Amino acid sequence: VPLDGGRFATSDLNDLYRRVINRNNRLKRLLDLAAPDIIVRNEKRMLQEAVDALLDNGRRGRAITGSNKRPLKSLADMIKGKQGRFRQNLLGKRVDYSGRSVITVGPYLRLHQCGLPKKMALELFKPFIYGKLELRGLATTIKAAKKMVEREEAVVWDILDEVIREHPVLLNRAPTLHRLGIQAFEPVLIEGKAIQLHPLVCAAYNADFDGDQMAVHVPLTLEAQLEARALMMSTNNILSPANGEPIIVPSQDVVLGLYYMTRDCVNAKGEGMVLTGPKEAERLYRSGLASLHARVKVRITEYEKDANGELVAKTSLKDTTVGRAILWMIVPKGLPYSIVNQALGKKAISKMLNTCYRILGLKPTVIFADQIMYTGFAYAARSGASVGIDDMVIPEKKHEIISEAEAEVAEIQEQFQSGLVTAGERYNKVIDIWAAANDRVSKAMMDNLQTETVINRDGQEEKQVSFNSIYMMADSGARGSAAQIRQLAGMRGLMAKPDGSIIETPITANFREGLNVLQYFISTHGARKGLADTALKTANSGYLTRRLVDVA
Amino acid sequence: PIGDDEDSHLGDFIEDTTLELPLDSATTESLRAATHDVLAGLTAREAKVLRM
Amino acid sequence: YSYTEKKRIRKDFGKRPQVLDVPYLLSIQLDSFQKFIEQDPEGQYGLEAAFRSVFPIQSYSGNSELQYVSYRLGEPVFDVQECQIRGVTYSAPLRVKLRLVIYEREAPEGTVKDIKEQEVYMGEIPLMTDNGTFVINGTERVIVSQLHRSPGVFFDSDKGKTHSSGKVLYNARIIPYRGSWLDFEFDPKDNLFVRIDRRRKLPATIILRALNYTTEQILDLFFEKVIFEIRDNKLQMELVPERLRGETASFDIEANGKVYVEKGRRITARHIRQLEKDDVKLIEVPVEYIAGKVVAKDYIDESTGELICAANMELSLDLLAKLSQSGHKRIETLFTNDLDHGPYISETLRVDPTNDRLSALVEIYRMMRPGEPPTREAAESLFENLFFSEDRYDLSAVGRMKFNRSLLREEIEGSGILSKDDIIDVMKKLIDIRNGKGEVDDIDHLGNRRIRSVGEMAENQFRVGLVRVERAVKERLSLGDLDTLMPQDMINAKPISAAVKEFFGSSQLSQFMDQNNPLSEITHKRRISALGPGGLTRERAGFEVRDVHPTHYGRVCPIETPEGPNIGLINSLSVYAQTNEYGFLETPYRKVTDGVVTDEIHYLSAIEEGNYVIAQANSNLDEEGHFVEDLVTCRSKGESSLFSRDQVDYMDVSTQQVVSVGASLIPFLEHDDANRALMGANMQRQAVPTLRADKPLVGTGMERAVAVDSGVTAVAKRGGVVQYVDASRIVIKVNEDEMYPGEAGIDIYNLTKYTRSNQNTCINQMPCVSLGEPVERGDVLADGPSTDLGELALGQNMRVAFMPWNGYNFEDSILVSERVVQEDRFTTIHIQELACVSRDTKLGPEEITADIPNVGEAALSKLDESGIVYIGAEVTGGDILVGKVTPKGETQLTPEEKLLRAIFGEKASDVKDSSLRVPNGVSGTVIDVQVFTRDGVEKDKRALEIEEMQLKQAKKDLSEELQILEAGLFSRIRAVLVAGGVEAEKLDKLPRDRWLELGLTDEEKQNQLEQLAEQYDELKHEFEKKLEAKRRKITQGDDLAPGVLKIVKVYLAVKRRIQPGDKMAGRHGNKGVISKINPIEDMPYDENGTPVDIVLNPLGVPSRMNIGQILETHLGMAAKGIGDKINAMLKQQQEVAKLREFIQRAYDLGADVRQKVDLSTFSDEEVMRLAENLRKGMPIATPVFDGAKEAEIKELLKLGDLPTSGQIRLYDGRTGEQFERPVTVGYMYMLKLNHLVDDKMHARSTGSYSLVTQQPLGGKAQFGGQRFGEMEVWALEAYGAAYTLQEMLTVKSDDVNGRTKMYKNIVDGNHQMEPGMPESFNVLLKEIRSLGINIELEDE
Amino acid sequence: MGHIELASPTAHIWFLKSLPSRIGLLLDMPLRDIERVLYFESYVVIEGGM
Amino acid sequence: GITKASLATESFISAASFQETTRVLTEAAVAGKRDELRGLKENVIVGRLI
Ligand SMILES: [Mg+2]
């Protein structure tokens, strides 16, 4: 076919059939002229090579093309492989009525709906807009409808809001491993150019918002709309197919807002006062008379399913906090009060959603997950939970333990220069005493973080769990655990060289202190090995998924 | 191959110019409908001659 | 300090006195290409090396020989700006003086009949620009330096993996620089083997038999001889006592009266030393010990000549009785052992089939070109042309150096080809490695890694061109006539220029310069790739090449590599590292004496590093150079250990030598994890240049080297007084002492205005100096993109609060106030280049007329009378820039359309609108229009208008060049005439023509007048001839593609601001997408009332272990606190003594530092401009691993009025009530990465379709389609969705009827699909059916 | 679709060079001898009597 | 195993869509094998309901 410029693109099959036709005509011409036997045996071998290069090139000396060193592409090259018709154009096709843009948060959504830009919604839904405009008579013909949606007149946006209203789109992130990678939503139109994606859904996608971009597809026909609503709407998939655990688990800001909201310090405003219910708990917190967390007797009324699907009510004075009572308005009718009477980390809130689904069905769990996300973001904003440089307390017992270990390695050094030990038992003793020093540093820094807040009420003193920022961000299960908190406050581990052997001189400096050049240079190897392993394990996990689905 | 040696070869970029756009098919359908409605409005001989 | 150094002096922490400053950061490129193209008088690397190597060309013994004289490069026809406009290579011709001789009859030493010596053209080679950039086809390209295995000899192990026996093998390898390889390897049973390639395993000793060696001297070279003498009886054994080490004897060895060695006892070395002291030479053994020995040489009978035993045969008692009767009492046996001397060569001889030289050559010639029968002289010429010919095999000087070094030779020079001693010594060394002594090597070690560069690779491709042409010259000179030609008809310049243009135009090592940041240029030029030709690939290699070896310290940056498919194969060259003479890496160290660290520095390579022991940069020493302890941390051989005070050999130079220039501009890099530091330094390239430049408050002090020593800013070459400042040009009056005597003049620097960078950003230069200002030599005058005052300003510094704010910062998201977007402080400028070609079809030629069928006049009001858009009309998506129509015919109209035409009589026109249009959804201004036209075609009106515009611009600009240059020259003439014959008031009345011819005393002053006069007249004539040359370059035609009439290029300048969906990033690797752009009313604000601009998320900081962004945030708050205190003291009009006091206290501030300052500056004029430059915030340098600690940040915050803890209480913008737990606010320097959202967003209703399979082709702005690949089809199978999948891969994608049926049904408002069959499955049926395989579909 | 009348016949590479070779174990003949026949290096009897 | 129980299948398009293709098409071409579309791989291939 002609490219622009008078120069053509041929497929290499034209070369192959040209070579086969050429040598066939040559062999007919030779058998006309009664050639000697060496020549026709040469020509029959050549015709064998030409046909065998046409059917599957690569099982011979790889007959290359003209004006190029690159080997050409035969028929079995077009069937077989990553670029064959079986895997590039039959099992997966590029599809119209699709779009692609950068994703972002937008926490003001219920989870049956996602944001979608006006410009993408105009470009995707063009034939729908054409149909409604020629139905409503604003465009006499369809070319007028083209020019009306081209000029973007003010009448088409009401039309587009009519064609969106109950029409689910499909959102898709590119590593679509498990079946929650394609989910439907109902679009809310956005002044902007970025798809707003509901936050609780993102843990299903393995989508962080660090620049990853997603794709929307549009169910055209009516059965596909009903499939995307009945089977693939986001409110249907709140349980994983891998296990019965919730996949719409609240992820990071919301669990921090909860863990700040439901806790108790021994002295706060309104300590030990009495409250008639959750409503004046909210009136006390939002007026500023009583604090968010202070232990308080309240009166709450919990319902239960004691009889056959019947909501038996019991009311009592529970001894709780203020913030727990404020969260109690959001719990539906069926659940007992003991689901909000603890500290509510990430495990506890997953158990909360699991019990709400296994009791009240689907609808209160969906609207309950939306209300949890809203109140988590709101009281995380009211928390002001902020990391800082004073938030990482270094133990006073750090350098003392490091000096003791530095004397003990000198002891083992003198015991090896005295010829008393061999090399391997020396090595094992030194690595055991550095691991012992690291464990003492860990048990020093944990007791210097978690109970460091000591304050007073109607007496001398009392200790409690700490309101350190990084301790809340590690205890809530929002981000990271005590391994990374250990690598920020105490010494970081014992690094391993490219042998897989492990160095006798560990990194006795955290990140709050500086690292000098040699320690950081040793740490770089572990970082680069980690990155290379994540890439290679991604590839092998893809291959394992493909074999497992194609066997089953 | 175009650059970076991906599965992107030159063949995946060549557009088809022998198809007709589907909007032109929509115009042709609506034009046949409109002309049929207009030729219904004529007489018998005029519509028959103009179709023939 | 210099003049801009005291303009805004940066506060600098850090405790190590820098003794070697940062070198010229582009030295690899420029020094390599200076080695390439330079007249070297010797066989030094360059073009001279390639010519003197491949020449003389001689005929096929026809006594006609072509030899070499010299070369020369002409000046380019086109300067760099016109070259980027037009599209040619920025190249230079290559003139070569060649000399042809022909000899006479029976006189090989005799006189030639004639010589023919002339110049000849052989291709154009591209020149490097002043910055390290080549221009090949309109674009500006960089050749990345390559890393590969050094040519030489490598002794690898390849442990374990062969046949799972637990045994290690050993393989030696000779890797040439150009030729065939060589391998030696063992097998699981102790037999040596040779490989001439990766071809079949051949027995080893045959290559010894290929070098004219019999079994005798092979066993002589590889073994020592044990002599059995029969001293009158009993077959005794001569003894050296060292031979008995570690052994066990089968009998009693007795020497001089006493039985020392007992039967069945292992021999202790006490016995050996007693035998040494007892003067023991020859002892008595039984006849049974010779049962295991092997004879050395051939033993025969003398008279009869019959063979007693041939060489390499074990000795039984029968052979002993045969050698007793012939009379020979001398027996030569081979000394063997299981540990010391292994009998490997004897076993290899017993495996080997051949015996003599000829069968060895026959075996090699049969085993390299198999299937054909051999021939003696062809085999001799083959084995000549494998390893011993000067043509097809070559080790360079580097090859011979490593080949002598790893064999522990003495000389470091030698021939390129091998020799017998070379191969035999490699085999000896391999047998010694197998015998337990010596060590293997490792390929990750940077002493066995050579770094290539641009000059070497261009030289090698040039040598490819020269051998490809010398084949033709040998063909011609074999048929060479006597006198019919000057010696240029023999040579074709198509292959030479073809090879060098093929290398610079198409390779994996030659790529488009990333040019959106000065850092990105200066780190793409400093890149060490391991890919490309002659190197490993991503599929084949490999893990140890990806990993970091301990010899990368100070040579290759470990924390900068592109995370992705190729990790570690795309390494970056460290800051202080240079390239050795032999090509290896070498790094600076400070020489240490007895105890005193001397400021002299020695560059050490990798294999020279391991001998010494090297101290730490982070050490502490007094003024006398003594270390403060008695023990210091060091590294000896890849091992960090604490050594003594005076055992050290070298100190590290500075704290920064382990990282690159990309990573060293991350402050507090010692406080981040290496993962996020890798990501931060990986993304610090990708900042778009913002509309201003805004001075990173937390810098590292490496910013000025990257700013100056890149190519974007304009560095002054000769200092002086600034005469003239304009946005277009800066005109410098040079001082008297820095001025040459001849060619007096003044300097002029033409700035580059708004123009197109390769990544569509706008590279621009702006003057930073004012009128009448003193400048130093080497001082910045014009800031480039992303540069302020000669610093590097990649992005802008903004007030940051780390708090979760209503979930809008959920995963990693950033949330920005409207105070940023109202200030346009992230509004960037992009330049796109839209093009409209106008070809000649075979239906007719295309036109650029303004008349377009079926458009409105309002759509064409933005066009001229010529049909090409005006300069400076803001267009949107869909406007017509170049009205172009293509002729068409043969409409093939339908029914009722033909009825309609008949009814209304409207002619279906003979033409089609194929005009150039703006892409879907951008805006901006048309700033530059070019019209390229083939010569011989009528130029339209706007083409002549652009030609008249450029002609007047060039003539006005060159007249301004000559006028201001001679204004400086006449101002020098007036300074000459005042000394020695002044006319104070008389001179300025009489004209400028009568200054050159006024009389004056004969001195150096009259000679000076003669010089200035002839320079005036020469510049006049040079002006005239170069104006005529510039006019003939502009007015002439332009080369185009074959069969295109004219090209109209239109440059849009889009001004893209910011919107939710963009990406921003600090320098620590905290990515984020802007999510909501709030008004100022909703931001958190502190008690002073200043609204924070960006609210990040704190939850990323414990998880991702980059704690240094918090420290950078606190120190940014400190910097802007000092800036606000200075702004308050300037707004109150405090006197300059108070400002001097406060700036003095701000610059003293801390531990022992490296930052002595004023009072030496001027009273007002330097201090007040410094305070004017510090009112936006006093900057802080933090040298990378050595800089500011926490306590200095606390003591700097105490200078401000800020709290020590660095956390202010903040008030919510909406509820107006205080946040509990006061939050961290500060000033983080953040960057706008060029993953903007409007380049990423598109959608498709229905567009084009691919030809061979009827599917919508993917891409942008080809309207693409999000590929619903194989895993997504599995996902829809995993649901119950089946109608979705049926329309997802039949109707929406593939079916040629189904998509149009669907479009009709949709515009009728009837949601329904008629599925049919996919088209690509029908293609699959035709492809299998077009094999011999019948595939069908069946009955019902 | 089209066709080409091949003058001399030609072995199909898929039934000759895949690892479970079909002409190979259909005639019960080793593959190197079959390629030796097809490249005109040798002969083979075709039901040549007894 | 999963790479061998997936190709030993009574339906050759599911045995030819991912793994070694040439051996599967020749093994099913000498056998005259008939594929009854049987199980979602062929129905994604042939473009009908699942
Ligand atoms: Mg991501």
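Shown for chain A, in order and in Swiss-Prot numbering: 253-804.
Cβ coordinates are placed from backbone N, Cα and C, and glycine is handled just like the others.
Under DSSP, A:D464 (Mg(2+) binding site) is assigned to coil, being neither helix nor strand in the three-state scheme. Here the Cβ of A:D464 (Mg(2+) binding site) has 19 other Cβ atoms within 10 Å, regardless of which shown protein chain they belong to. What Swiss-Prot records for A:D460, A:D462, A:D464 is Mg(2+) binding site, and it gives experimental evidence as the kind of evidence.
Listed in sequence order, A:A730, A:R731 are the same-chain residues six or more apart from A:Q504 (mutagenesis position) with CB atoms under 8 A from its CB. Quoted from Swiss-Prot for the published mutagenesis A:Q504 to P: Resistant to antibiotics salinamide A and B.
Recorded in Swiss-Prot as a mutagenesis result, A:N690 to D carries the remark: Resistant to antibiotics salinamide A and B. Under the DSSP three-state reduction, A:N690 (mutagenesis position) is assigned to helix. When Cβ atoms from all protein chains are considered, those within 10 Å of A:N690 (mutagenesis position) total 21, not counting its own.
Here the residue is the original one, while Swiss-Prot reports the published mutagenesis A:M697 to V with the comment Resistant to antibiotics salinamide A and B. DSSP assigns A:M697 (mutagenesis position) to a helix in the three-state reduction.
Listed mutagenesis positions: A:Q504, A:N690, A:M697. Those with a CB atom under 6 Å from ligand 1: none. The subset of recorded positions A:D460, A:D464, A:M697 lying near chain C, with Cβ atoms under 8 Å apart, consists of A:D460. Each residue contributes its Cα atom, and for A:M697 (mutagenesis position) and A:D460 (Mg(2+) binding site) those atoms are 31 Å apart.
A:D462 (Mg(2+) binding site) sits 34 Å from A:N690 (mutagenesis position), counting Cα to Cα. Each of the recorded positions A:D460, A:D462, A:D464, A:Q504, A:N690, A:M697 was checked for a CB under 8 angstroms from a CB of chain D; none meets this. In this structure the C-alpha atoms belonging to A:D464 (Mg(2+) binding site) and A:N690 (mutagenesis position) are separated by 38 Å.
Spatially close to A:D460 (Mg(2+) binding site) yet at least six residues away along the chain are A:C454, judged by Cβ distances under 8 angstroms. Within 10 Å of the C-beta of A:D462 (Mg(2+) binding site) we count 17 further C-beta atoms, all protein chains included. In the three-state DSSP scheme, A:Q504 (mutagenesis position) is classed as coil.
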